[PDB]
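Here the structure comes first, spelled out in C-alpha cells, and everything after it is commentary.
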Amino acid sequence: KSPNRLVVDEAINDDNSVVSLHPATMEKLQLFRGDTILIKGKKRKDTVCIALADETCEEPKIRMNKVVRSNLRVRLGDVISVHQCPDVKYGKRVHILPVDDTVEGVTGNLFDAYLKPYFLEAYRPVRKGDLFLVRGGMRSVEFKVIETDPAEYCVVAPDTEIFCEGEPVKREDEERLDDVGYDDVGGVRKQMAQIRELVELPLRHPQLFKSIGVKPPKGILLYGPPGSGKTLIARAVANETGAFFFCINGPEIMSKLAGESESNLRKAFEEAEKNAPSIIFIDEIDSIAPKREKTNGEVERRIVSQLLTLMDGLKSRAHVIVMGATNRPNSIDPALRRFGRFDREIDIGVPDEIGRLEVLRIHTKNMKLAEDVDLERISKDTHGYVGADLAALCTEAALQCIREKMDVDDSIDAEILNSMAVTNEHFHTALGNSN
Amino acid sequence: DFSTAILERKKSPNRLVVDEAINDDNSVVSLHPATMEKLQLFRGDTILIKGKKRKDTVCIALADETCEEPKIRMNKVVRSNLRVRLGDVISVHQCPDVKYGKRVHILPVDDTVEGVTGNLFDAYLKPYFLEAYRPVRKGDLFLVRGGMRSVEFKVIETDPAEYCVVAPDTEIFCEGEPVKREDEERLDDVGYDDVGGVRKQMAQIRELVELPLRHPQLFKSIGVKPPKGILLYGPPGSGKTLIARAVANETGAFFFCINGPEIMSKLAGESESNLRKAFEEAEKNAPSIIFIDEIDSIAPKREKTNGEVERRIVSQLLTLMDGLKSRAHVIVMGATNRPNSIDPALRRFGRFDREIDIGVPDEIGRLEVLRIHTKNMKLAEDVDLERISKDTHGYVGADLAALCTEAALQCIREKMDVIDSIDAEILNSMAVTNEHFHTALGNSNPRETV
Amino acid sequence: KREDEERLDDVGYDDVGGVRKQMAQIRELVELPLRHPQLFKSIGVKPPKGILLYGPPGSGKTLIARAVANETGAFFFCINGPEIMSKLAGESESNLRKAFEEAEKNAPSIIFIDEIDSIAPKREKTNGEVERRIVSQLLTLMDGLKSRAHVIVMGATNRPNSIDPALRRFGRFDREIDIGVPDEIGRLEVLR
Amino acid sequence: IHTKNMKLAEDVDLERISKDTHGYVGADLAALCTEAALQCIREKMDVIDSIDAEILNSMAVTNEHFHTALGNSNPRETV
Ligand SMILES: Nc1ncnc2c1ncn2[C@@H]1O[C@H](COP(=O)(O)OP(=O)(O)O)[C@@H](O)[C@H]1O
Ligand SMILES: Nc1ncnc2c1ncn2[C@@H]1O[C@H](COP(=O)(O)OP(=O)(O)O)[C@@H](O)[C@H]1O
Ligand SMILES: Nc1ncnc2c1ncn2[C@@H]1O[C@H](COP(=O)(O)OP(=O)(O)O)[C@@H](O)[C@H]1O
C-alpha cells in the first residue's frame, strides 16, 4: 500500500486548501511544491489540495486542518491515500452557497464580505460537494461547493465566475466546522498532549485492547481555576476523536429530587455505554461527590457512593472514558482517586505570557484587527487572566468597537461588519472594565 | 444561467422516485417499460444508480407494467446500498462497462455470524451467485437467507476494480475474520416486507406518517398541521409493535419505545419523570416516533383507575400530548388490545386524532405472514403454505410466527441426532416437512362477530 | 460426609406420577434450551421463556418444577407469591429483580414462581397502588429477559382465570400446561 | 372558515359537503378541510425539493380531494 498511504496529523498553518508533507515523501511520490494533489478519505469522499514541503512533518504523516479532515470524513490518526491529478484546469464558473445554520441573522451580500477576499490571488483548488469555513465580521460562515466548471474539480482563478444565487443549503450528515477542536484550546500544550495519549488509543482503536490483555484508563481528573478551559478540553477531545459526548453537570444533578439525582446519574452512565466509544464529562464534580466530613446530608452521601459504584461497575470493554472537572481538588472525596475510578489527574493551571497570547489569537480569529493592535503586549499585561478572562476581553473589545464605529434597522450588514477593525483603544477600554 | 439550468433540469426522466419491490432480489431493480424506452435501457441490462451520501450501486433493470412511470421498484438491500429510503429520488445512469469478475473478496458482518460455524461459501454465497450473473460493487452489503437465519456480507474488493458481474468463472474469496459493522443499520431490521395481512392498514399509516417524517420542513411553508397521535387497535400478537418498528426503520425516524408496564413498574413520580424524559428525547432527536405499547396500562378509563398517583399519570400523558407541537416533528403511536378500556380523553383532537384497527388476518393475510417466517427456512415440496393458511383460521401474526419456529425446532430434533454445535452448510440443507408443520399445529394455543 | 455430589433422594421424573403427557410436553420445551444452550446461538430460533402450570393445590406443580431443574442440572431459583408479598413496599420489587438477576448469572436456570396469582393478579382484583407496581415489575422483568440469558420462567397457579391476562402475552408466558386431577391409572402411579 | 386560505375549484360545492357531513362537529369539518388540502398537495405536486408561495397559491383543492377526505373520516341527537 505504501508510500501513497499516509497518517493524518495537525496542520501548523490553518489553510483550507493547503496540505503539508515531508520533502522526502514528495520526492518518493513525485510531487512538487505548489502542485495540486487528490486526497482520498473515508465514506467514499475525496478532496483536492496544494501540496507543500515541511521538514517538521513526519515522513509517513500528512499535515491538514479541520476543514480538509471534515471534507475527507477522517480524524487525526486515520490513514488517507495521496494521488496525483493532471485534470486540474482553472475554473470557468463555480456555484457556492452558505450553510443556513451558519448564516442565521446575517444580512447583505456574502461574496464581498467572505468569498471575494477568500479566493483573491489564492488560486484555490475546489471540489464539488466540499464545505469550507471563512472567518470575519465577528463570526464564521460555512460554504458548500454546489457545482464546478469544468466538472468535479477546478482551481478558482481571477477569471473564474463565482455564482452565489440561491437559498442557503441545509446541513446534512456532516458536523459544524465551527465545532470545538484542538486548535481552539491554548496555553495547555503539555496537558493536551498528556490527555490525547491517554484517550486517543482507547477511543480511536477500541477493538485493539480486545486482543491485548492491557486495560487502559477510565477516569481522568482535570484541575484548575474556573474558566481555565476544562469543559473546552473535554469537548475538544470528544469532537477530535468522534467519541459520544455526554455531559453530567454537578449542580444539574444536585438540583433534582431525592432518587431522581441517582436515576439521572445511572442513566447518564448507561447512555454512554450504549453509544460508546464515549466521554462522560462530569462538570463541577465537587457538587456531587465532595468530602465525607464537609457534607452531612443523608441522600447526599448516597449520591457520592452511587458515583463510586458507577465508576467501579464500568468496564474497560465498555469503551467509556470519564472526565471529571473541579477547581477545588482538595474538596473532592479521596475515594475517587482510587485505582479503578479516577486513576489519572491533569493540572490545567493559569496560562503564562506565551499561553495567553495563544488564547488571544483564538478569540480574534473572526475579528478584524488593526496594525495598532499588539496581542503580544496584551498577554504581557493580562498576568492573572485565565482562558475565559482573555475570551471576555476580546468580546468586550469587540462590542466596544461596534458602539464606537457604528451609529444608526438593528440588522447590520456582513460587508460592513467585516470592514470594522478592533483597535488598541478598544482593548485598553476592555482592560479597564475588567479585573 | 449555467448552474441554474443544471438544477432546473433535475426533472429528467433519469430522476425517479424510490418505491417497494414486488420481487425481493438484491441485484434487480424494476422500472416501467415506457420509462426504459425514454432512458434507452433494455431488460436485463445492468444500470448504475446513484443515491445519497455520494453512494452508488449496479443493478439489473427489468420492465414492470405495474411500476409507475416516474418511480423505481427496489428492495431494502438496494435502498440501503444507495443511502436512500422509500420516497427519495435517485438517478439512473447507463452502465456499459460491466465486465465479468476475475476475483471478488466477500466477508460476512460479525453481528450476523454470531454462533455460526463451517464454510460460509457452500452454505450461502455458492447458491446465491449460481447462474444469477449478479452485478457487484465494492463497499456494498447484501443479505443471504438460509439455515434458520440470514447472513450480511460485505464486498471487500472486485477485479476489475470498483464493479463487476459475478460469473461462473469468477473466483469468490471469503476467508478471514468477519468485518465489524460501521455507520450502517442491520439489513435484517424489520421493514414493510416483514409485516403481512395488513395491506390497507399499512397504506393508511404510511400516508399519515411519510409526509411529516420524510419531509418535515415542508409543513413550515404550508399552514397545515399534520397528525400527532395514532391509535393502533388489535388482539395481542397482531403486529402492532412490529408495524411501529417497521414504520420508524423505513422512515429513518428516531424510535423511542414507552412500555405501559415499564412506566407503571417505577415508583411514584419516577413514572411521570420517565414519561416526560421520553417525550423530551423524541423532540431532541426528531423526526421521531414515540411508541407507547400497552397504552391501557398507563392512561386507562377514569372508572378503572383505582389509584391516586395512577390518575396523575393519565393526566401527565394528556398534557404531554397537548404540549407536543407539529413543529416538533414527533408522531406518537399508541397500541392496545382493549380500545374500550382506554381513557376517552386520548381520542380528543390534538392528542390521538386517528385510529387504525389491525384485526385478525384472513386466509390471504395468513399466507403472507407464513411466507415471512419461512424466509430463512428450507421448505420441502411437500410443504403447502396455502393449505396451512386455509387451516389456521383464527390465528394472529404471532400464532403463525410461533407455528413456523415450532416446525423449525421439530425439524432440528427429527433430522439431527448427535453433533456436539451445528455448522451452516448442514443447517442450510435440512428441510422443514409438512409432518413438522402438522406436529406444530397439533400443539398450538391460538373469533369475529357482527 | 457428602462431597461434590447431589442427593440421590432428590426429586426426579420418577417421583412425578399421573402427568405422563404433561411431563413429556414440559420436557420437550425445556430440555433443548437448558441442556444445549449454545445450540440456539448457531440457530436463529428463539425458544420459549415462560410456562404457566395450571392445576388444583397439591397436584405437583412445585414438584414438576424441581424435577425438571434437577434432571436438567439447571440452577433452581424459587420465587414464592406470599414470600414476595409479605415484604415491605419496594423490598418486594427489589427481591423480584434480584431473583431474575441471580438466575441470569447462574444460567442455565429455572425461575419458579409459586402461587403466581399472589403477585400479578387481574387489574380488577388489584385493590392496591403498590400491588399494581409489582404486577408491572413482573411483566417488564419477563420482557427484559432475553433468550441468550438461558433462563426459563415457570409460573404456577390453581386460579388460571384470576391471573392477569397480560402474562399470557408472546414474550412472557407463551405456553400453558394444565395438570389436572389424576385418573385411576395416574393415582396408582402416585401410590407407588 | 377552514377554506379561507385555500384555493377552491368551481367543482367544489361547500353546500353539498354540509348536506353530507351530518353528525360532524367543528373539528370534524376542520379536519376534512386539512385532509383535502394535503390530498391536493400530494396529488398536484410531484418532486420540488420546499414549495414557494406563487405555486402554493395556484393549486386548487378539487371535489375529488374532498371526496377522498370524506372516505377517510372519524366523526347523534335524541329527544
Ligand atoms: N485555553 C483556552 N483556550 C481558549 N478558550 C478558553 C480557554 N480556557 C477557557 N476558554 C474559554 O472560556 C470559556 C469558559 O471556560 P470553560 O470551557 O467553561 O472551562 P472551565 O470548566 O475551566 O470553566 C469558554 O467559552 C472557553 O472557550
Ligand atoms: N402482521 C404480522 N406479520 C408478520 N409477523 C407478524 C405479524 N404480527 C405479528 N407477527 C410476529 O409475531 C410477533 C408478535 O408481536 P407484536 O408485534 O408485539 O404484536 P402486538 O404488538 O400486536 O401484540 C412479532 O414480533 C412478529 O415477529
Ligand atoms: N403428581 C404427583 N406425583 C407424586 N407425588 C405428588 C404429585 N403431586 C403431588 N405430590 C406430592 O404431594 C406434594 C404436593 O405439593 P406440591 O408439589 O407443591 O403441589 P402443587 O404445587 O400442585 O400445589 C408434593 O410435594 C409431592 O410429595
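We number chain A the same way Swiss-Prot does; the residues here are 25-432, 437-463, in that order.
A Cβ is built for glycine as well, from the same backbone N, Cα and C atoms used for every other residue.
Record features, source Swiss-Prot:
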BINDING   A:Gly210, A:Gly248, A:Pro249, A:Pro250, A:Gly251, A:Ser252, A:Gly253, A:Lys254, A:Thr255, A:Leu256, A:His387  ADP binding site
MUTAGEN   A:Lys254 to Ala  Decreases ATPase activity
MUTAGEN   A:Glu308 to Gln  Decreases ATPase activity
Row A:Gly251 (ADP binding site), column other C-beta within 10 angstroms, all chains, value 17
If one looks at the chain holding A:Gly210 (ADP binding site), which residues at least 6 apart in sequence have a CB under 8 angstroms from its CB?
A:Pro375, A:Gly379, A:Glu382, A:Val383, A:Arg385, A:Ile386, A:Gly411
Among the recorded positions A:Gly251, A:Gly253, A:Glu308, A:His387, which ones place their CB within a distance below 8 Å of a chain C CB?
none
Write out the long-range same-chain contacts of A:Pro249 (ADP binding site), meaning residues 6 or more apart in sequence whose Cβ is under 8 Å from its Cβ.
A:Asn351, A:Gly373, A:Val374, A:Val410
Checking proximity to ligand 1 here: which recorded positions out of A:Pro249, A:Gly251, A:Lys254, A:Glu308 have their Cβ closer than 6 Å to it?
A:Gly251, A:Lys254
Please give me the CB contact count at 10 A for A:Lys254 (mutagenesis position), counting all chains in the structure.
26
Set of same-chain residues at least 6 away whose C-beta sits under 8 angstroms from A:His387 (ADP binding site)
A:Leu414, A:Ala415, A:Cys418, A:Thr419
Between A:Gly251 (ADP binding site) and A:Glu308 (mutagenesis position): CA-CA distance (Å)
12
For A:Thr255 (ADP binding site), what is the tally of other C-beta atoms lying within 10 angstroms of its C-beta?
19
Cβ neighbour count within 10 Å of A:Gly253 (ADP binding site)
27
How many neighbouring Cβ atoms, not counting its own, are there within 10 Å of the Cβ of A:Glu308 (mutagenesis position)?
21
Per DSSP, A:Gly251 (ADP binding site) is which: helix, strand or coil?
coil
